[PDB]
Structures are given as structure tokens and as C-alpha cells.
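J.: For reference, the structure I am asking about is given below.
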There are 2 protein chains.
Amino acid sequence: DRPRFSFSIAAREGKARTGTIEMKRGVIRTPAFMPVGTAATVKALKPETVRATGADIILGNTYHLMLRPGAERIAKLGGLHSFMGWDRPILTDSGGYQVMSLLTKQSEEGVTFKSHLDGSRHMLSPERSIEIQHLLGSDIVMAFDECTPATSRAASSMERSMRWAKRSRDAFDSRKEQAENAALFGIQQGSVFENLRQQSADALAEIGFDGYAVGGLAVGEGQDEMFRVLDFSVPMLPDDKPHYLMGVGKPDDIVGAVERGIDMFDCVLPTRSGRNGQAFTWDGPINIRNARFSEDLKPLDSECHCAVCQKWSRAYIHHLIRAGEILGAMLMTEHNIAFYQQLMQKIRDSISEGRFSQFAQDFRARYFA
Amino acid sequence: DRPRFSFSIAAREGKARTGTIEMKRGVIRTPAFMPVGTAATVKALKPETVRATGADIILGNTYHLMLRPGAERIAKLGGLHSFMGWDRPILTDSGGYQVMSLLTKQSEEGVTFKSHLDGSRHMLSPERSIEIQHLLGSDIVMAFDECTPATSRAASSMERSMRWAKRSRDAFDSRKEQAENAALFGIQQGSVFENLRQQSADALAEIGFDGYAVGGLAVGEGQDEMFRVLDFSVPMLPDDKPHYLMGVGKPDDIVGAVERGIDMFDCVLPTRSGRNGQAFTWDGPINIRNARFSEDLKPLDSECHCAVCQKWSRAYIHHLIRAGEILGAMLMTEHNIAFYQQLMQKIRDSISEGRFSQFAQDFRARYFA
Ligand SMILES: CC#C[C@H]1NC(N)=Nc2cc3[nH]c(NC)nc3cc21
Ligand SMILES: CC#C[C@H]1NC(N)=Nc2cc3[nH]c(NC)nc3cc21
Ligand SMILES: [Zn+2]
Ligand SMILES: [Zn+2]
């Protein structure tokens, strides 16, 4: 048998850490990047291709799947893993952020809202969110939080989220199958305010979670501000548990966040911007639709080990994306997700060899040249 | 070394034949179905996936590739095979039909036309079409024909096409690299008129080609009429060369056309209707968007050996197509192309075992139940 959840730090450099999370469905190498699979698919990739790029875990969403195709329906069909054909760990967001981003009525009990898809009306609460995530069969369950710049007011939302974090913990612990086979993460709130971040961290650590996410970022704050908040926020979290930065981000954001103690990441940038023609390279991103690539026989990136860069030219991918061909989206997406995973591998290896500081400097010098 | 073009008939049953075409880039099992790759991609499939389904040869188009990305450009980038990553045979249509279907001025010299894409003006002729197909590096080159129901008038178009067939032959034979490494097929015209089909067949056989296509069908004539035309048209063609029915078709069309002596087929139905939610099965086509499939855990087809049917349920593919997800198009397309190839395999095996008559009866009884 394998453990439910065991995080082990193998090496450190400054605030950066590298290690593993062992879970029943597999091992997660940290720092980790999670491709986003909101609609029970990582867009334009088979799950075998997601795995081939190096991903150990993907992200799903309570909000989208409760609406389409439905949580109880996925459970009847055998759970999210069987449904989409990914047999490794899945982390699910709780719905707190997506309900706010995508027609809502807030209270201490929870949120009622109108779906952006049907106009149908629905409810979420800590207890319903945890139940939905159980029905999906998520391996890492997120606590349900209230999400809203803010006064002052940020403290009201943070304090409610901490009350909801306790209800999430209790709902999770009441479901034996969940508590024995899954892990539960809390979400730190408090916006840009050091004192509220501390109050939030204290509340979560008093409750106790398997891991701690940093919420309230990647919402348009600029990298300077995000780094400032991480500087004081991450040290407040339990050192011996994973630290998950929700929604981040660009390669340069990921590197700086690892320098500040983050272990886990998710964002739509590699998939969405790949479909839109943006390819990541070690010399910075390029827009493959640009006419300069029409006769370029080189691969998207000259060092990348992915299957796309072993077989097809920039010129061919340029043609596909210009033509609106599905294979264009497929190849751009595979390459970008592989690039993100190779970035994470380089981060892990450099921390384990005690040269991550030098890697970060070298990476930024070339990427921004 | 391998032969330029060697067709060998291994078994016959009635007018049906099964065998092989050996070419420098591989062997083509007949009767053969060619997936369509008009824009230098079989839509939503990597070439390795096209091959995995059983395809021996794919179809490309002079008309689309001369416009985007351009014939001379593809040649500079190393040819169509290298460009799209398919290293097996490619048959290219000559442009005669697509120029008519997709703003044109006809003459004995050729056709000038306005592109449906740019509005730019272009010319095609027998000599330019053959040159374009040389630049692409096509393995089976189609003669350039004039295409237009018709009086009477059908005879005018047919006779010009026969003059253009001779010019196509001469242009091909003037290009040593082409004549040594590629094959050339002629196109029989004459519409529904037995006497014109005979005049056309005579003209083509006097010129001499590696294979003979039956043109002027799959243009909305109904299956009864198509079969009537094949009944008298295919016997007019040289028995010892392949017979190619352009643009056909539905599974039931393919079976009946093999019964009448056709060896080669192409159509967009499995790819295009797959993206639109139609899946082929041995019990007939189904529309996977229908609500009856929302909780159906069976595969698309209960006997199909394709990778899609080994891993994912109807319910999951239903969800993907309803959501507009790219993976939906990918999986539907792989399954439909695999189904077509399994149909062709069953046809070949039954002819080689002398039970094709029984297969056709059994196939129709189940498919149309
Ligand atoms: C306050 C707060 C907060 C966090 N709460 C929940 N439940 N999910 C998140 C997802 C995020 N995605 C992005 N940017 C794309 N920032 C996020 C923040 C959260
Ligand atoms: C008269 C005539 C004729 C043939 N001539 C050339 N060059 N290409 C063809 C392609 C076809 N596609 C379909 N149906 C989709 N019928 C076709 C017929 C032709
Ligand atoms: Zn790559
Ligand atoms: Zn199948």
C-alpha cells in the first residue's frame, strides 16, 4: 500500500525546497506545476500526453463540474478519474473563487448563485463543496472560502473564510472514505495586509491541514506586489507542509515564488495561450503566427525535449495556427505544457544540487534578453 | 529498393478485387480508404494516430496548398511529407474539382480564378497542376481535368478533360524525377451517359496511366444513380490497374462500390461528421450529443478495436462534444477513421476468403436494422 499523504523535503536552498508528496494514486515531485483541466479535460490533450510531458497531478474545478456534467452524475459513472481517464492525483478547487469570477448572494451559510451556463440557480457551502469533491473522488480537496481590492473589508472576508475552513475540516473528517484516502488543504487570505495574513495563518494552523494554499493572488496585482506579499506570507505557514500558490503563473512568477517558499502551482497560461499562438521558449515567449516564422524550419525551442520539437517545424505550426487547424492547438499545447514541466524539473534539480540561485539568475538573463 | 508503382491483385470475387499497390514510400492495401488531409493535416489527428488507425495513404489537395501555404514554399521547406510529418504515400487531387467547387474563367488553356481565401487571382492548367504536385512531392499525381447536371454539354467537358489528360501525361513524363518516383492517374468523365464514359475510358487507355479514377460522382446524385453509373463505367477501365472512386463515401456506398470493382476511396465524412458529433458503428451511425448517451458507459462501438473504444465512454465523449472541447473532436475523429479502416480490412479479408458477398449482406442487415 501507499500513504494517504506524506510530504518529505529532500533539499533546501534559502527559502526554496524540493521533495515529494506521496499519495495513493502516485507521487508528486515538488515544486510541482498542475495543468488545468477545468471541464474534465486538459484542453486539446489526451491524459497520456499530459503524463508524457511530465505532469504528476492535474487540477479540476468544483464550480464547473457541478454544473456540467454534474457531481452526482460523475459519481454514478465511477468518479472523475475513470470518467476522463487520468488515474493519478487530482486536486480540485472548492468553488469559492470561480463562483465570484464567473449573479451571487453571500451569507454566513454560503453562496447562492446563477450559472453562467444555464441561468439555473445553485448553492455552495463548505459542506456542499466538500461533498461535491467527495463525489468527484478528488485526491487533494480544497477548503471552501469566501472571495471578493478591499479596505478593513478584507478582514471580514478573511474571518468568514476561516470559519468556513473549520466547517470544511469537519465535513471532510465526517466522511470516512474521504478522510482515509484524500488530503485537505486550507486557504490563507488577508489580501496585501501582513497582520491579516498572520491572523489567517494562525487560524488555519490551529485547525490543522495537510497543506496550505496562498489565496488572493494572480488577480491582477503585478509581480512586485505579489512577491512582496509572498515575502511575509509564506513564512507564516507551517514549514513542514506544502505551500500552494493558486493561479500562478508566468515562468518568471513561478521561479520567484519558489525562491519565496512555494511548492505547488497551477495556471491556464500554457494551455490557453498555446491555443492563441504563444509558445514558451528559453529565450522568452514567441507568437508563432508572426510572419517571421513562415519558413523557419527550427523547432519551437532549440533545447526542448518534447515530441513536438522532435518532429515539427515552426513553419508548419505557423501554418496550422494561421489556418485555425485543431492540430495547431494540440501541438502548441503539448509543447507549452512540456516546457512548464521542464522548467519545474530544472528548478527541482538545481535546488537538490544547491545551485538554484545561479539557475534563477541564468534563467532570467536569457529569458528576458 | 522498392518499386515506383506495382499493383498486384491477390484475389477476386465477382467484380470485387483485393491486393496491394507497392510504392517507394510504402505498401497500400486495396480496397483502400484515404483519410483527407486538405490543409496538410488530417483534421484533429497527428500523423502517427492516422497510421495507428490503419491508413496506408492520405489525400492532399493542389488547390488548397497552392493558396496556403504555397507550393514553392512547401518545396523549399523540404516537401509535403516532411512538412506535415507523414512519410508514407500521398495522393494529391489536381485542383480541377476544387477550383469549380470553391469566380472562374475557363478556356482550352486552363482556368483563371479568384481564391475563396484571399480574393487573390490564380491560374491552373495541366502543366501548372503537374508542376505544383511535383513541388509538393506527391506519390500519386492526378491528371488535371475540367469540371462542371449537364445536357450534350457533358461531352464538351469530357472531351476537353481528355485533351488535358494527354497534356498532364506529357508534363509528368517531361519531369524525370517525377516520372521515376511517382505515379499518374487519369480521370474518367462523361456524367451519367454510357457512351461518353466509353469514349472517355478509350481516350485514357490510349494515353496510358498507372491508375484510373471515376470522376463526376459524389456530387449529390443519390446512391441508386451512382451504382447505375458504376455498373457500366468501371468495366470500361483497364482491369489490371487500380480504380479510384473520388469523394465516396458513406460505408454503404463503399461496400457497393467494391462490389462493382472500385479499389480506392476518399471522403471527408468520417473526419467532418466526427467533429459534428456523428460516430459510426456496426449498428449504424449515432449522434453522440443526444441526451440518451449522457450516462452511457459503453464505448462508441462495442466491437471496435480503436484506442478510443478501449479507454473512454460514450458518456464522456457526449460531455466533451456538448462542451465544445477539442478532445471531443480528437476522439470522435480517431474512432471514425479507425472504423473506416476496420471496414476496409473486413472487405479485404472477406474477398480474400471468397465470402465478400456474405459479408456485404450481413453488413447491410445489421447496419440498417
Ligand atoms: C482570496 C482567494 C483565493 C483563492 N480561493 C480559491 N478557492 N481559489 C483560488 C483560485 C485562484 N485563481 C487565481 N488566479 C487565476 N487566484 C486564485 C485564488 C484562489
Ligand atoms: C467530373 C469530375 C471529377 C473529379 N475530378 C477531380 N479532379 N477531383 C474530383 C474530386 C471529387 N470529389 C467528389 N465529391 C466530394 N467528387 C469528385 C470528382 C472529382
Ligand atoms: Zn517542445
Ligand atoms: Zn472505436
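Residues displayed in chain B correspond, in order, to Swiss-Prot positions 10-111, 114-159, 162-164, 166-383.
Determined by X-ray crystallography, 1.7 Å, according to the entry header.
Even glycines carry a Cβ here, placed using N, Cα and C.
When I checked Swiss-Prot for this same protein, it listed these features:
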BINDING   B:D102, B:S103, B:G104, B:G105, B:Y106, B:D156, B:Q203, B:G230  substrate binding site
ACT_SITE  B:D102  active site, proton acceptor
MUTAGEN   B:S103 to A  Strongly reduces activity
MUTAGEN   B:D156 to A  Abolishes catalytic activity
MUTAGEN   B:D280 to N  Abolishes catalytic activity
ACT_SITE  B:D280  active site, nucleophile
BINDING   B:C318, B:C320, B:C323, B:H349  Zn(2+) binding site
J.: Measure the gap spanned by 2 unmodelled residues: take the Cα of B:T159 and the Cα of B:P162 and state their separation in Å as a whole number.
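T.: Flanking Cα atoms: 8 Å.
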J.: Any idea what the Cα distance is from B:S103 (mutagenesis position) over to B:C318 (Zn(2+) binding site), rounded to a whole Å?
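T.: Distance (Cα to Cα, whole Å): 35 Å.
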J.: Note the 2 unmodelled residues between B:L111 and B:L114, then tell me the distance between their CA atoms, whole Å.
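T.: Unmodelled segment endpoints: Cα atoms separated by 9 Å.
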J.: Do me a favour and check the Cα-Cα span between B:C320 (Zn(2+) binding site) and B:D280 (mutagenesis position); whole Å is fine.
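T.: Here the two Cα atoms lie 20 Å apart.
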J.: At the Cα level, what's the spacing in Å between B:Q203 (substrate binding site) and B:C323 (Zn(2+) binding site), rounded?
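T.: Spelling it out, the Cα of B:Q203 (substrate binding site) and the Cα of B:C323 (Zn(2+) binding site) are 41 Å apart.
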J.: Quick check: of the recorded positions listed here (B:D156, B:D280, B:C318), which one has the Cα closest to that of B:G230 (substrate binding site)?
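T.: Ranked by Cα distance from B:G230 (substrate binding site), first place goes to B:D156.
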J.: Express the distance between the Cα positions of B:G104 (substrate binding site) and B:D280 (mutagenesis position) as a whole number of Å.
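T.: Rounded to the nearest whole number, the Cα-Cα distance is 15 Å.
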J.: Using all protein chains shown, find which of the recorded positions B:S103, B:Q203 scores highest when you count other CB atoms within 10 A of its CB.
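T.: Answer by Cβ density within 10 Å: B:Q203.
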J.: Using a 10 Å radius around its CB, how many other CB atoms surround B:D102 (substrate binding site)?
T.: 28
J.: Sort B:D156 (mutagenesis position) into helix, strand or coil using the DSSP assignment.
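T.: B:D156 (mutagenesis position) sits in coil per DSSP, no helix or strand.
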J.: Within 8 Å of the centroid of the Cβ atoms of B:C318, B:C320, B:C323, B:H349, which other residues of that chain place their own Cβ, given that this set defines the recorded Zn(2+) site?
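T.: Going along the sequence, the neighbours come out as B:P313, B:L314, B:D315, B:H319, B:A321, B:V322, B:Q324, B:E348, B:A352, B:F353.
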J.: What three-state class does DSSP give B:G105 (substrate binding site)?
T.: helix
J.: If you count the C-beta atoms lying within 10 Å of each candidate's C-beta, which of the binding-site residues B:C318, B:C320, B:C323 ends up with the smallest number?
T.: B:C318
